Amino acid sequence: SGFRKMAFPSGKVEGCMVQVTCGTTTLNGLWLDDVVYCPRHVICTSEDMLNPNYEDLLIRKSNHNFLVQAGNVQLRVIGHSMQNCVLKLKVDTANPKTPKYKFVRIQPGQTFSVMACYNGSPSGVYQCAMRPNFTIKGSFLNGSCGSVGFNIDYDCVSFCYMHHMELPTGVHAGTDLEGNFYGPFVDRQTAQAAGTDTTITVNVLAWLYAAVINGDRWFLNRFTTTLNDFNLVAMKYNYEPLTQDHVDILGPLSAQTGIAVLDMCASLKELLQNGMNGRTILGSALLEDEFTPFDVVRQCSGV
Amino acid sequence: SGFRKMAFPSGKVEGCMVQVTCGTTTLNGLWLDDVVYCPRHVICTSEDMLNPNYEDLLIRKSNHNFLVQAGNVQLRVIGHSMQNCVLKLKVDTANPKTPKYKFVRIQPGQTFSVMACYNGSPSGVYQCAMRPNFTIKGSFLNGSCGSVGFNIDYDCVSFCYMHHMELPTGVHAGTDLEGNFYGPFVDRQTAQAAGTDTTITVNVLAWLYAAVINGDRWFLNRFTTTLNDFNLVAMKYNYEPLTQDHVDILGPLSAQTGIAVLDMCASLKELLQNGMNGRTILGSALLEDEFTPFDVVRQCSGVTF
Ligand SMILES: *[C@@](O)(CO)[C@H](C[C@H]1CCNC1=O)NC(=O)[C@H](CC(C)C)NC(=O)c1cc2c(OC)cccc2[nH]1
Ligand SMILES: *[C@@](O)(CO)[C@H](C[C@H]1CCNC1=O)NC(=O)[C@H](CC(C)C)NC(=O)c1cc2c(OC)cccc2[nH]1
């Protein structure tokens, strides 16, 4: 038993991180097959990053302008191209540690493992959720650009995120592996704001089911609610609406605990209107929304 | 910026996880060089685990009773010995993925990364802190025994934990890599209860230093205190007493901020005696105690490996 923010084992990705240097700008790259993926602002200088004409800056670059280091060996760039915000450096050597992989675009509310890296060296691993406003709440410092987020199914690594930016509020933004940003952000050196940060309701309910599966039921109550009446209150608190598909996804957790989804919604509605006083749920004083129903099923099934 | 419970990259440990099976009992083991370490109760059957005599049970076992598998590839066992609650099996193959490593026994309050494993396959990684009652708030299912906890310093993997037990309260217990349990627990199929837990003071202070580094310093006061005075007061609030090693590991954060350790102790004492007064620290009204000073430095100045 127990419930914990859990990331996938990172070994398959560690063998793909490399360092990419252009002029005086260094960040991380992802070496899969004979291609190295990294954020395209590596080609920028401190002055270019203010308003970079990336296609203009790119054509002016030569293959030898890119220093790609994989551990100790230095890889030979035999080609360069650009797919949106992701720079694609073709190398003369295919990464032998390339696992089975696929590029996917995560949906808001879904989770993934972040492998934070600096100078091409993996430094830490943690779990994140793609928030409804397409930001994530990570831990990234100078030099973390190029770090990727991923999920692992069987032996297939599904890459979904490459890090680019830290907003003035302290949350983070990035792209999928096709170079398309999550959210309305742009890779220029400017202070940018996200949309309003709504709460992932289906995850909050999953996390409440986890608390019950782990012996905590102080927030439960005898009231019930309709889907619509719950969503009225939820939206009033800047919570995403609960769809019937969300209800269906919570099915397994409902059966296991014996608490109907709409019954859990009545508890959550009371928590939102009353607060938690001084009490805690699974050790937290706030309502956690970065746990998916699948995260809870994985850890609490059969407990 | 940002603060998260962050585990070490697990690749160096993944290449060392294997499956050990005796009869029908299976669990995980740690393959380093030509030795596999695992919990000794793998020799037990379901009924044996009730009141086991491990010396008597082990005498009836031979090298050929042990199934050790890397994936689906068996590693022939050519030797076996018992050290405390850890079984050691010599195999005929030296793990080519063996990293630089050492075995360490950590202290309460220290943190490590747990490699959750099932049937020898790594499944998840997450950070834990050894509680002052020698339990960890883990996430472990059936078949998780033999999962190890580790830290990575440079290129050296320091193994400090091997999983054995889930207590009734849902927390977890286990040993170091020499088979010595953390806390007053024994590997028997019986409900055991840990001592009353307490808050990890040195980590709370580190958390406060983290706040000061980030401009949130409303809680600093003009008071100071002695180490003995603070310890006697902290014990009244369920806080662990500080050691000399605790003051020392707070050294870097103390120098970086300019706040002496005993001054921040006096500030924490204020927070315990009068509460938070409706305010928060780093966004939370709850004092966090699972971040060590190293974790705080690690996330304010990203170290690599
Ligand atoms: C990459 O490492 C750079 O290669 C970096 C991410 C780091 C920075 C510290 N925290 C992180 O997560 N990304 C950046 O520095 C990006 C670069 C653009 C894509 C060109 N910009 C920002 O993070 C950025 C610019 C800001 C600004 O305007 C100057 C105001 C406020 C915040 C802000 N952040
Ligand atoms: C190992 O996986 C078994 O090899 C397992 C730990 C797992 C199982 C679910 N959660 C975990 O952390 N360990 C056990 O099952 C141990 C085995 C002993 C070392 C022999 N037992 C317990 O953890 C145990 C026995 C208990 C009991 O007695 C019947 C009452 C209450 C709790 C309890 N836990």
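Chain B is numbered as in Swiss-Prot; shown residues: 3264-3568, in order.
According to its header, the structure was obtained by X-ray crystallography, 2.2 Å.
Placed from the backbone N, Cα and C atoms, the Cβ positions cover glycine too.
The Cβ neighbour count for B:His3304 (active site, for 3CL-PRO activity), using a 10 Å radius and every protein chain shown, is 23. Among the features that Swiss-Prot reports, active site, for 3CL-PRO activity is placed at B:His3304, with the record citing sequence analysis.
Under the DSSP three-state reduction, B:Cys3408 (active site, nucleophile) is assigned to coil, being neither helix nor strand. Residues or ranges marked as active site, nucleophile in Swiss-Prot: B:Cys3408.
The Cβ of B:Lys3353 (variant position) has B:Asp3297, B:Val3298, B:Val3299, B:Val3340, B:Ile3341, B:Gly3342, B:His3343 as same-chain neighbours under 8 Å, each 6 or more residues away in sequence. What Swiss-Prot notes for the natural variant B:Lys3353 to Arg is this: In strain: Beta/B.1.351.
According to its DSSP assignment, B:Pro3395 (variant position) is coil. Among the natural variants in Swiss-Prot, B:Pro3395 to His has the note: In strain: Omicron/BA.1, Omicron/BA.2, Omicron/BA.2.12.1, Omicron/BA.2.75, Omicron/BA.4, Omicron/BA.5, Omicron/BQ.1.1, Omicron/XBB.1.5, Omicron/EG.5.1. The residue drawn here is the original one.
A natural variant is reported in Swiss-Prot for this position, B:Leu3468 to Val, and the note states: In strain: Zeta/P.2. The Cβ of B:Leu3468 (variant position) lies under 8 Å from the Cβ of B:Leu3513, B:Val3524, B:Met3527, B:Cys3528, B:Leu3531, each of these being in the same chain and 6 or more residues away along the sequence.
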C-alpha spacing of B:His3304 (active site, for 3CL-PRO activity) relative to B:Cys3408 (active site, nucleophile), in angstrom: 10
Surrounding CB atoms that lie within 10 Å of the CB of B:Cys3408 (active site, nucleophile), all protein chains: 25
